[PDB]
Amino acid sequence: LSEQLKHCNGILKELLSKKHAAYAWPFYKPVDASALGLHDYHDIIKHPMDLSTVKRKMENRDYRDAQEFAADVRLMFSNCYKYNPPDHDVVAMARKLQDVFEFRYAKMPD
Ligand SMILES: CNC(=O)c1cc(C(=O)N[C@H]2CC[C@H](O)CC2)n([C@@H](C)c2ccccc2)n1
C-alpha cells in the first residue's frame, strides 16, 4: 500500500520528466479554458484533472491507494478524449502519455 503509492509516485515523476515533455506539457497544469478561448470546456468537463493536481494530492497524502491515484490520471486522459476532436494533436499527445502511464502502472508491485 505504501509500496504501491511509491510506485505511483515514481510514475507521476516520470510523467512530469523531461523524457516525456514533448507530449506531456498539455497535462502539467489545469486547462485554462478562458485563456485558450474554450468557453464550453467547463460545460463538457464536470471534473477537471491535471498532473499538478495529482502531484498536490500525492504531496498532501490525499491518495489512500494506487486505484485512487490511477482514477485521477485516467480522468485527466478521459477529459481530453471527451472534449477535443479525436484527430487533434492534443489527443495524440494524450494517447502517447497514457501509453507511458498504462505500461508502467501494469508493473505495480503486488
Ligand atoms: C489537457 N489539455 C487539453 O485538453 C487541451 C486542449 C487544448 C486546445 O487548445 N484544444 C483546442 C484545439 C483546437 C480545436 O479546434 C479545439 C480544441 N489544449 C492546448 C493547450 C493545446 C494542446 C496541444 C496542442 C495545441 C494546443 N490543451
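What you see of chain A is 346-455, where the numbers are those given in Swiss-Prot.
Note: Cβ is positioned from N, Cα and C throughout, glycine not excepted.
Proximity of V376 (mutagenesis position) to non-local residues of its own chain (separation of 6 or more, Cβ distance below 8 Å) is seen for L383, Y386, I390, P393, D395, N424, given in sequence order. Experimental mutagenesis at this site is recorded by Swiss-Prot as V376 to A, annotated: Abolished binding to histone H4 acetylated at 'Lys-12' (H4K12ac).
Annotation for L381 (mutagenesis position): no spatial neighbours, criterion Cβ-Cβ under 8 Å with sequence separation of six or more. Annotation note: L381 (mutagenesis position) sits in a helical segment as assigned by DSSP. Quoted from Swiss-Prot for the published mutagenesis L381 to A: Reduced binding to histone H4 acetylated at 'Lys-12' (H4K12ac).
Cβ-based neighbour count (10 Å, all protein chains) for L383 (mutagenesis position) stands at 16. According to Swiss-Prot, the mutagenesis experiment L383 to A carries the following note: Reduced binding to histone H4 acetylated at 'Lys-12' (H4K12ac).
Around the Cβ of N429 (mutagenesis position), the number of neighbouring Cβ atoms within 10 Å comes to 18. Reduced to three states, the DSSP call for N429 (mutagenesis position) is coil. One entry in Swiss-Prot concerns the mutagenesis experiment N429 to A. Its note says: Abolished binding to histone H4 acetylated at 'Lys-12' (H4K12ac).
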